[PDB]
Amino acid sequence: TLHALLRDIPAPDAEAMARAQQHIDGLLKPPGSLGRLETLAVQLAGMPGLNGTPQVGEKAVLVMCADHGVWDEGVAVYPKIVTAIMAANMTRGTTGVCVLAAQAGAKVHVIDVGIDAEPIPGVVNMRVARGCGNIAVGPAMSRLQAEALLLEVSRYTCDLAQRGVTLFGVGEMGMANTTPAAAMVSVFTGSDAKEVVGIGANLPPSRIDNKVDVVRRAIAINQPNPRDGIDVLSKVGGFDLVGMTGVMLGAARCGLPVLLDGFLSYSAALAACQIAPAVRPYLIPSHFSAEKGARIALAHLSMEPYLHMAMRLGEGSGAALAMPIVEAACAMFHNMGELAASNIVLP
Amino acid sequence: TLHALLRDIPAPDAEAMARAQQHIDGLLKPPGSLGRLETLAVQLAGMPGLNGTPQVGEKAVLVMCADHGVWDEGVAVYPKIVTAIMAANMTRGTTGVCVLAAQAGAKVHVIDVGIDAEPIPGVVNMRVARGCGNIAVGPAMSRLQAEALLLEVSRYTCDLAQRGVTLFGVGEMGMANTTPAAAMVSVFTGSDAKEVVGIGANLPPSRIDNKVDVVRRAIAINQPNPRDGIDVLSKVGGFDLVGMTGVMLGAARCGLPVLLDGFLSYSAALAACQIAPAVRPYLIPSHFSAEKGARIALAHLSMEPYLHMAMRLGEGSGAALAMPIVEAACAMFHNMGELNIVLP
Ligand SMILES: Cc1ccc(O)cc1
Ligand SMILES: Cc1ccc(O)cc1
């Protein structure tokens, strides 16, 4: 069924997009003057899960939580248990993503794809293991484990669609997870680990050299194949990154838009688009994160985010922050008046 | 009274800002990790009208509408009557700013500061004249007219604080008004007209040279003094631009935030900050407009917008689009949970 999911991602509706362009050109403004709001509306109009038009019903941010073996290499400043503490706080509404999702009218789904702690009540259990393998010394997981989790998360995602969610955001929580994110970005883009490794959650600058070394070691011991995104995810990714890629595949299969977040989400999007290029028209950037490897990842996705907030929290917080932008494109398209009704016509 | 208003603009509250920063650093996140949302929350905390804390109550976008004598010089591609048509469409809720304001939960106040038409019922009447003077041949208005309109608009704006408004946005409507906007930007920044004259509302590129010529003419003829922002507005501005400056002065007098829009609003902000430097801490950029002079104007304001939408509609549309960012800063500050746990 993974083969089938990938094969059956629909093409966007080019004919609806052309009708959308013509409609937007007739709205009460100089043609082209709403810029990327116009192109965002046309992008939405082509998503087959919507109604031929930009549309926003219910909104969901899917936050993928897991721990990482590579935390053992000293690449993170916070204690391991913070992943579990933060997942529990997600159920209480006290995290950055919760507060911003609430403001945007979106629901947060907290998904445990492999936290190294006891199960947390209120969290969706999709737990592959208690943390993934330490990527510096071997693979994060087996190929079968990565494929199974991709299918489970894609299915959970498209079930939300059947329930009326029309806009997704993706996020994550996982101490040390900027390490595998950087390894994937290096592998997919061909960039040296040094160009894409940053401070993550306030790693002291003195410790960056060790982190670059770890990323290189992970890449060397595993030999991830850039032509096989599932190989890359399984080898030098993690459960959270696989789960994020699964939300993108699910939403695409369902013909629905998904907002990216920051660097972790850019790395998962590089995997998803290598796995299935048909995913790409469904992705919407939110913000340009303040993480070192952001520019390179975004360049490889040919993405220009809407928001420049110097944000680096993760969790889906930037995706939630951008939800009103998607709603604004819809509001423009459906609620603006038209040039012809005011008899405004130029030669 | 305009002198008194300017003198009485409060300083931002350093103590409140220090308390806000300390609170933000203790939230459930790595320090600094919410970036400019943090800095915005602190900027808000300092504004005395907000009573010590980032908060947002009611929201209002003030859209300043007027016609321009310089339309006669061939600098605009729409008929002059489009100003009046659009101001009336604003009362009906069908314009870009209306639809985006409604999405943001804000009210649009449409204010006629000098449309060349009969008054439009349902539009706020602060009309100076039926269009301003053609800046290509003389001044837009007298100094007294500019000063009177600044005071009137500033008073209207701060009076909105009584109805619970805590967050303003500014906008305009006025065919040809990107011509005076470029003239003012040229004067304040020292840039040649060619560097700051754009297409406006889709002016054909073959008509750009003429627009550049008109801007230079206007400056040559009027000799605006860049160190006297009221002189610049009155000479090579327009009633809409003066109105926009007045909203900023009134918000600052009230100790309250105002979101800018695009190039017209940057031009009015440069005027406002020259008139009263104390205005500056109250201004919040929205988007980086897709207008030629934007980068220069924003550089002179030391401003880096949050949104990169290639937008160039004006009307306050970008200000409205940014209001949820201000609300996000307030939500972070008041609703997030709070944290020697770090590894050596
Ligand atoms: C049709 C039109 C023209 C200019 C403008 O600012 C808005 C609408
Ligand atoms: C305390 C903390 C650390 C990391 C993180 O992503 C969130 C909160």
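To match Swiss-Prot, the residue numbers of chain A are left as they are there, and the shown ones run 3-349.
Per the header of the entry, the method used was X-ray crystallography, 1.5 Å.
Note that Cβ sites are derived from N, Cα and C of the backbone, with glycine treated the same way.
Listed in Swiss-Prot:
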MUTAGEN   A:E174 to A  Decreases specific activity for DMB and adenine about 20-fold. Decreases specific activity 1600- to 15000-fold; when associated with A-317
MUTAGEN   A:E317 to A  Decreases specific activity for DMB and adenine about 50-fold; crystals bind substrate less well. Decreases specific activity 1600- to 15000-fold; when associated with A-174
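Reported as a whole number, the C-alpha separation between A:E174 (mutagenesis position) and A:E317 (mutagenesis position) equals 5 Å.
In the structure as shown, the Cβ atom of A:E317 (mutagenesis position) sits within 10 Å of 29 other Cβ atoms. Around the Cβ of A:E174 (mutagenesis position), the number of neighbouring Cβ atoms within 10 Å comes to 30.
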